[PDB]
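Peer 1: To start, I am sharing the structure in question, which I have written as structure tokens.
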Amino acid sequence: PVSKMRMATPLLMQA
Amino acid sequence: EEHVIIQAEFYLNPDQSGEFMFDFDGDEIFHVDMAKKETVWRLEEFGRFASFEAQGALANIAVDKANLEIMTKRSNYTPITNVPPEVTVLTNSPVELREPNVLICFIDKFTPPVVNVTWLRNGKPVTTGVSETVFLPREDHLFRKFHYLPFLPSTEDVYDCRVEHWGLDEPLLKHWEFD
Amino acid sequence: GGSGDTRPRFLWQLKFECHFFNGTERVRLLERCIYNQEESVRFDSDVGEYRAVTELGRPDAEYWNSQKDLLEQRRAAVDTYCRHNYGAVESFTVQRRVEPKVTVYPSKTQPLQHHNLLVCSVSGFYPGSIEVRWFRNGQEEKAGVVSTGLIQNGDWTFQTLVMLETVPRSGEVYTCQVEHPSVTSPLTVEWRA
């Protein structure tokens, strides 16, 4: 049963 | 503090090069091949125990690119200062004549993360069996990189790892020969 | 790089660092955002909001901190991200043990003179913590010892050379002793003078 790694997501800046 | 896991990403303009990797205590767990959309485990056996959905890395890099372009404008287009690498050539194990070995070219303490690396045997480029790592993180936010060349030691061969980087004035050739 | 290019470059780096103390018992998350090698803004789970590191990062700290839904996702990341990934990889990272191969060969400090340097090569091991000691006739010699230090090979192995400068005399027995988490009792390799 392979473990699933998670990623963290960058926050978008104001344009 | 026993252990540190780092998710390290970057985006570089104008090259439009973006990388995504995980690090454990200084070793790479995996990276994502952006072009193939593929999770590449540093050791094949890792993929027997863990998995990672590579497509999510591409979404991250797209945000990184957008944020980079905002930061570039915000900085009034201040560019990065080049930091040239220091380069070390060594072998995997002590050298014995005609016992298979591996030359390691360790490229350290540089930014931006762009290099041209060539192995030279007796002054000529060699590509057979070579491999390399992606750009690996450092705590000072410079980069590390390894290049590898399997070889059969001989008194008649000399080697250079040739490294080109924009912080250097000329290509850096680090020499190695059988002592 | 190549391409014969003088064009200015602009770099953005993002690092999510999960720091583990006694496994998952104590966990800290540091998110570092880095422009052109200088960290500009940071999330520290010990704080729970962004802080500007340089003035260039201040707009981001102010904007992200106004978005409480984003802060609450970051504040939970020590659980949903750090502790999760620790459990996913610990069996082949934290628990990884690879025994070193140890060899000894003679060398020279001065090329025109006799062998006077005994090199203990210790290679291919994981993790990096290792103790290497030199003995002469069963007694440690701490004088005259130099080393490469710990060398990371980039492939989840380490190596080191530990060298003893000595004048070999007939009958002496020199032994390199290596202790490492992969082995219960020390590894030893001799050289007879």
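Chain B is numbered as in Swiss-Prot; shown residues: 28-206, in order.
Structure method, as recorded: X-ray crystallography, 1.8 Å.
Cβ coordinates are placed from backbone N, Cα and C, and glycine is handled just like the others.
From Swiss-Prot, here are the annotated features:
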- B:112-204: domain 'Ig-like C1-type' (DOMAIN)
- B:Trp68 to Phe: Decreases the interaction with HLA-DM complex and peptide exchange (MUTAGEN)
- B:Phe76 to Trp: Increases the interaction with HLA-DM complex and peptide exchange (MUTAGEN)
- B:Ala93 to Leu: Decreases the affinity of the interaction with TCR by more than five-fold (MUTAGEN)
- B:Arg125 to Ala: Impairs the interaction with HLA-DM complex and peptide exchange (MUTAGEN)
Peer 1: Count the residues of the domain 'Ig-like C1-type' (B:112-204) that DSSP assigns to helix (H, G, I), to strand (E, B) and to coil, and report the three numbers in that order.
Peer 2: 0 helix, 52 strand, 41 coil
Peer 1: Nearest of the mutagenesis positions to B:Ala93 (mutagenesis position) by CA-CA distance, picking from B:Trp68, B:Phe76, B:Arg125?
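Peer 2: If we rank B:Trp68, B:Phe76, B:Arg125 by Cα distance to B:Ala93 (mutagenesis position), first place goes to B:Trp68.
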Peer 1: Compile a sequence-ordered list of residues in the same chain as B:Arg125 (mutagenesis position), six or more apart from it, whose Cβ lies below 8 A from its Cβ; state 'none' when nothing qualifies.
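Peer 2: Listed in sequence order: B:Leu179, B:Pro180, B:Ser181.
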Peer 1: Roughly how many Å separate the Cα of B:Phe76 (mutagenesis position) from that of B:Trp68 (mutagenesis position), to the nearest whole number?
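Peer 2: B:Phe76 (mutagenesis position) to B:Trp68 (mutagenesis position), Cα-Cα distance: 11 Å.
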